[PDB]
Structures are given as structure tokens and as C-alpha cells.
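Participant: Take a look at the following structure, please.
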Amino acid sequence: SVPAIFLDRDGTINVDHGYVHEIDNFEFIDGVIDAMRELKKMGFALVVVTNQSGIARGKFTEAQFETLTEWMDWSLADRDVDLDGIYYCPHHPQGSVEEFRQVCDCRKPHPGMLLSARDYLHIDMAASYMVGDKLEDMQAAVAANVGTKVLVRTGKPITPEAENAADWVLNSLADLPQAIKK
Ligand SMILES: [Ca+2]
Ligand SMILES: [Zn+2]
């Protein structure tokens, strides 16, 4: 099998401005591209797992999300960071867009995306890490049996509940490689 770093996006990889769907509003957090490179060098698979309820809300389309994700995927690959999987949940139970309106198994804190990635890539879960800025990230990880749950300070002023559920709290994903090496 392979160990993985599971990655939230908004608040973790990019600055969370709310329903980010435009290239011109996608801002990589300082140091995270370099950190992801290092994580790849240290033998981790990298898997994005992102809730994208803006699709169900009609803030933007799945077409627009794919355009952005393609761009993000190239941008990283061009910086020697080759993502192993990108999983997203377009769903919301109250979605205005019928196609995406539903309770689902993939919306964090449900561990669905992490389980799919596990089965696809043959991921060693106990040897893996989840990194996110929200409670829902930590809860998805515990459910999927992710060995280490890492909260970051780059998004939402963290809640006590999110901090409670996390194993580690780091300022940024940029700090992860050094934390793992230590
Ligand atoms: Ca987030
Ligand atoms: Zn879903």
C-alpha cells in the first residue's frame, strides 16, 4: 500500500474567500506548494478531498469547478507536485440545483471521499494524515481511520470543537513536512 496526505482545499491549500471558483480568486497559501513537493519527496501520496456545496447552491457550476481544478492540477504539476487524486463533493441536502440536491455519503464529515481514495490508490490509512481548517475535516478523518488529524490555522479562526478532534494544530500546511520529520 501507500501512505497518503489527505488535503482539504479552501483554507488549507488556497485562501478561503468563500465559494472560490474563479482562477483570479484562487490564491495559494504561502509555502504550501513547496511543502507539497517535500511531502511527495518524503513518499506520500497527495489526495485532495474538498466539499464544494457552492455547486448544489448554484453559486457556480460543476463545469466551472472542473475548469478551476484542471488549472490547479496543472499549476501544481508544473511545480513538480503531482496530485494522486482529487475528490470533491458537489452535494448539499438543501441544494437549489436538483441534480446535486441530496444527502450524500461524500460530504465531510462523512468519510466517503477518503474511503474512495483509499480503495482506489490502496492507501495505508493508519500511516496517513488529514489536513484541514474545520471540524468536518477532523471528523471525516477519524471515521476513515486516518492515523493523524492535522488542523491548520490558515482558514477559519479555529473552533474549540475542531481543536478537540485534531491530533495536531499547525499554523499552515507549509509546516507539515517539518512536523512529520520531527
Ligand atoms: Ca476548509
Ligand atoms: Zn457528496
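All chain A residue numbers match Swiss-Prot; in order, they span 4-185.
Using N, Cα and C of the backbone, Cβ positions are placed for all residues, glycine too.
In case it helps, Swiss-Prot gives these features for our protein:
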BINDING   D11, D13, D136, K137  Mg(2+) binding site
ACT_SITE  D11  active site, nucleophile
ACT_SITE  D13  active site, proton donor
MUTAGEN   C92 to A  Reduces the catalytic efficiencies towards the alpha and beta-anomers of HBP
BINDING   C92, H94, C107, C109  Zn(2+) binding site
MUTAGEN   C107 to A  More than 3-fold reduction in the affinity binding of HBP. Reduces the catalytic efficiencies towards the alpha and beta-anomers of HBP
MUTAGEN   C109 to A  Reduces the catalytic efficiencies towards the alpha and beta-anomers of HBP
MUTAGEN   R110 to A  Significant reduction in the catalytic efficiency of hydrolysis of the physiological substrate HBP
MUTAGEN   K137 to A  8-fold reduction in the affinity binding of HBP
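Buried or exposed, and what's around them? Tell me for each listed feature.
Facilitator: According to DSSP, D11 (Mg(2+) binding site) is assigned to coil rather than to any helix or strand. Just so you know, the Cβ of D11 (Mg(2+) binding site) picks up 28 other Cβ atoms within 10 Å once every protein chain is counted.
Sequence-distant neighbours of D13 (Mg(2+) binding site) (same chain, 6+ residues apart, CB-CB distance under 8 A): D19, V23, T53, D136, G158.
Counted within 10 Å of its Cβ, the other Cβ atoms near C92 (mutagenesis position) come to 21, all protein chains included.
Mapped onto three states, the DSSP output places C107 (mutagenesis position) in coil.
Within the same chain, residues at least 6 positions away in sequence whose Cβ sits under 8 Å from that of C107 (mutagenesis position) are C92, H94, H113, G115.
Sequence-distant contacts of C109 (mutagenesis position), defined as residues of its own chain at least six apart whose C-beta falls under 8 angstroms from its C-beta, comprise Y90, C92, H94, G115, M116, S119.
Close to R110 (mutagenesis position) in the fold, though at least 6 residues off in sequence, lie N54, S56, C92, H94, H95, each with a CB less than 8 Å from its CB.
Other Cβ atoms within 10 Å of the Cβ of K137 (mutagenesis position), summed over all protein chains shown, number 25.
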Participant: Measuring Cα to Cα, tell me the gap between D11 (Mg(2+) binding site) and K137 (mutagenesis position) in whole angstrom.
Facilitator: 9
Participant: Let me check the 10 A CB neighbour count of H94 (Zn(2+) binding site). How many other CB atoms are there?
Facilitator: 23
Participant: Is it possible to get the count of other C-beta atoms within 10 angstroms of the C-beta of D136 (Mg(2+) binding site)?
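Facilitator: Taking every protein chain into account, the count is 23.
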Participant: Cβ under 6 Å from ligand 1: which of the recorded positions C92, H94, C107, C109, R110 qualify?
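Facilitator: From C92, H94, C107, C109, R110, counting a Cβ under 6 Å from ligand 1 as near, there are none.
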Participant: List, in sequence order, the residues of the same chain other than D11, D13, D136, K137 whose Cβ lies within 8 Å of the centroid of the Cβ atoms of the recorded Mg(2+) site.
Facilitator: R12, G14, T15, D19, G135, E139, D140, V155, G158, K159
Participant: Within the set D11, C109, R110, which recorded positions show a CB-to-ligand 2 distance under 6 A?
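Facilitator: The recorded positions passing the 6 Å Cβ test are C109, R110.
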